[PDB]
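> This is the structure, below, for whatever I ask next.
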Amino acid sequence: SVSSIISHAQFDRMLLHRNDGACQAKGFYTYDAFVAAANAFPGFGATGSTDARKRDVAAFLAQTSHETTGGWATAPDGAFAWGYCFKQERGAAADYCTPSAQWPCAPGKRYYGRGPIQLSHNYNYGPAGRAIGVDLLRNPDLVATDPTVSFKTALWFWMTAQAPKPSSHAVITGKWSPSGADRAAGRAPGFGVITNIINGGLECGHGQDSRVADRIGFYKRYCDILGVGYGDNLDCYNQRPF
Ligand SMILES: CC(=O)N[C@@H]1[C@@H](O)[C@H](O[C@@H]2O[C@H](CO)[C@@H](O[C@@H]3O[C@H](CO)[C@@H](O[C@@H]4O[C@H](CO)[C@@H](O)[C@H](O)[C@H]4NC(C)=O)[C@H](O)[C@H]3NC(C)=O)[C@H](O)[C@H]2NC(C)=O)[C@@H](CO)O[C@H]1O
Ligand SMILES: [Zn+2]
Ligand SMILES: [Zn+2]
Ligand SMILES: [Zn+2]
Ligand SMILES: [Zn+2]
């Protein structure tokens, strides 16, 4: 049904060079996997006005593109045409296993970044897996080997609140009610607060930031392709982190 908001053609135009030879995940991310994953999160791309629905999709793909970008300044078609180039945290990484009786680490497994949102740590693989009905604590690699599972973990993140942080979905579809603390911190609804939700401690509230600008670059390019306005408050340069 999200297919009513973004066509296969638009999807490939957005994630243009993801299957180029230099991309680690070439061949992995497919439109069919995206659509299948979206079916498990009915509200995604189907909540709010047509414009809100388009932005919900554009913002999701933009923030996940940043997490998996293969872009660079002199890249063909610009840096914002290289989202979804990777599916696993680069380098030697780490175990990302912390003591937890609720989401215990499985022996020998590592919970480094995987998929569109670079899901990390046992305490995130745990609830994400439960949400999609897959044991990701015992088989975390599925996030990097099954594209449908991969996209589902990212949508789980997109649709899940971390109170006081609202879900990114709620913000972009205009369903978030900022608190007095949010208003005092300058956190107004828009793409900017979503960046804050994802990595504000490190990127927000300290003026112009290239990481924030990269996220915005992807978002504008994707909104342009779907033909929707960006909405207001795109950056978080003056927002206090959550
Ligand atoms: C001078 C010149 O022309 N050099 C070219 C190279 O730049 C180019 O390779 C590309 O280089 C950029 C950096 O310059 C690189 O971008 C990095 O990509 C990784 C992977 O996605 C990002 O890592 C993510 O960071 C977030 C936030 O920290 C994490 O949450 C997330 O887990 C990470 N994701 C993963 C999978 O690890 C970096 O943030 C990002 N760095 C920057 C500054 O944006 C591209 O990936 C490189 N592209 C490719 C295809 O390798 C090279 C291309 O061939 O060409 C050179 O000429
Ligand atoms: Zn295609
Ligand atoms: Zn290409
Ligand atoms: Zn850690
Ligand atoms: Zn700072």
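Residue numbering for chain A follows Swiss-Prot, covering 24-265 in order.
Cβ atoms here come from the backbone N, Cα and C positions, even for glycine.
As listed in Swiss-Prot for this protein:
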ACT_SITE  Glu90  active site, proton donor
MUTAGEN   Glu90 to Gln  Abolishes chitinase activity
MUTAGEN   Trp95 to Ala  Chitinase activity is reduced to 51.2% of wild-type. Decreased anti-fungal activity
MUTAGEN   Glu112 to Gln  Chitinase activity is reduced to 0.33% of wild-type. Decreased anti-fungal activity
MUTAGEN   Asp118 to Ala  Chitinase activity is reduced to 79% of wild-type. Decreased anti-fungal activity
MUTAGEN   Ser143 to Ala  Chitinase activity is reduced to 1.2% of wild-type. Decreased anti-fungal activity
> Given the mutagenesis positions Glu90, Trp95, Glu112, tell me which ones have a C-alpha lying within 10 Å of the C-alpha of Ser143 (mutagenesis position).
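Within 10 Å of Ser143 (mutagenesis position): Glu112.
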> Can you tell me which of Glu90, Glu112, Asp118, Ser143, our mutagenesis positions, come within under 6 Å of ligand 1 at the Cβ?
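Going through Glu90, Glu112, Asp118, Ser143 in sequence order, those close to ligand 1 turn out to be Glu90, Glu112.
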> Between the Cα atoms of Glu90 (mutagenesis position) and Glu112 (mutagenesis position), what distance do you get, rounded to the nearest Å?
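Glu90 (mutagenesis position) to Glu112 (mutagenesis position), Cα-Cα distance: 9 Å.
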> How big is the Cα-to-Cα gap, in Å, between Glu112 (mutagenesis position) and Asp118 (mutagenesis position)?
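With distance taken Cα to Cα, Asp118 (mutagenesis position) is 12 Å from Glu112 (mutagenesis position).
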> Rank the mutagenesis positions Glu90, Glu112, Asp118 by the number of other Cβ atoms within 10 Å of each Cβ, and give the residue at the low end.
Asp118
> Under 8 Å Cβ-Cβ from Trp95 (mutagenesis position), six or more apart in the same chain: what's there?
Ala102, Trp105
> Within 10 Å of the Cβ of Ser143 (mutagenesis position), how many other Cβ atoms are there?
19
